Amino acid sequence: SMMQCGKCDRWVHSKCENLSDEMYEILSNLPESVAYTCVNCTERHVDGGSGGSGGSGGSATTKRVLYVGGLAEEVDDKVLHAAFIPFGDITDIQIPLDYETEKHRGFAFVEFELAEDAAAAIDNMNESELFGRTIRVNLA
């Protein structure tokens, strides 16, 4: 009843669906080590005085995508969306999954429709316990 084809000159899925330049550049060009860390180093972050960032700068508001790591393997896109939904409206959740293993490593990125809620999510749950594990959130 159904006919199948072997060789295909053009792709139907790629033509019909496409990914944004912002999500593609951040996810594809991310550092293999920075994407996931097992041991914490004091050299990267050090405690000092009350100042540091200053009056201007420090945090960016131009990006609406945030990094979220430290989740459980049994967590789905629905879980990440519904957990970060109280802060604002969310567009899409991406989880780097391999075709061979089809397994999750406990980290993903979140896309926020509003830039104000995005900055709110980072200031409220930057280092909080979710699903029984510690998570980290920052600008992507």
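Don't overthink the numbers, they just go from 1 along the chain as shown.
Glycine too: its Cβ is placed from the backbone N, Cα and C atoms.
These come from Swiss-Prot:
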type	residues	note
MUTAGEN	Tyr67 to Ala (Swiss-Prot position 9)	Decreased affinity for RNA
MUTAGEN	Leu97 to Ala (Swiss-Prot position 39)	Decreased affinity for KMT2A
MUTAGEN	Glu100 to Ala (Swiss-Prot position 42)	Slightly decreased affinity for KMT2A
MUTAGEN	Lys103 to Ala (Swiss-Prot position 45)	No effect on interaction with KMT2A
MUTAGEN	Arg105 to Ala (Swiss-Prot position 47)	No effect on interaction with KMT2A
MUTAGEN	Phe107 to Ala (Swiss-Prot position 49)	Strongly decreased affinity for KMT2A. Decreased affinity for RNA
MUTAGEN	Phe109 to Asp (Swiss-Prot position 51)	Abolishes interaction with KMT2A. Abolishes inhibition of KMT2A activity
MUTAGEN	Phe109 to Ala (Swiss-Prot position 51)	Impairs protein folding
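This view paints the features noted in Swiss-Prot onto the structure.
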| residue | record | Cβ contacts under 8 Å, 6 or more apart |
| --- | --- | --- |
| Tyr67 | mutagenesis position | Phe107, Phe109, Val110, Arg136, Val137, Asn138, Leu139, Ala140 |
| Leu97 | mutagenesis position | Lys103, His104 |
| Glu100 | mutagenesis position | none |
| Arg105 | mutagenesis position | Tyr36, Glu73, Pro96 |
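Classification of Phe109 (mutagenesis position) by DSSP places it within a strand. Between the mutagenesis positions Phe107, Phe109, the minimum number of other C-beta atoms within 10 Å of a residue's C-beta occurs at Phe107. DSSP assigns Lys103 (mutagenesis position) to coil in the three-state reduction, outside any helix or strand.
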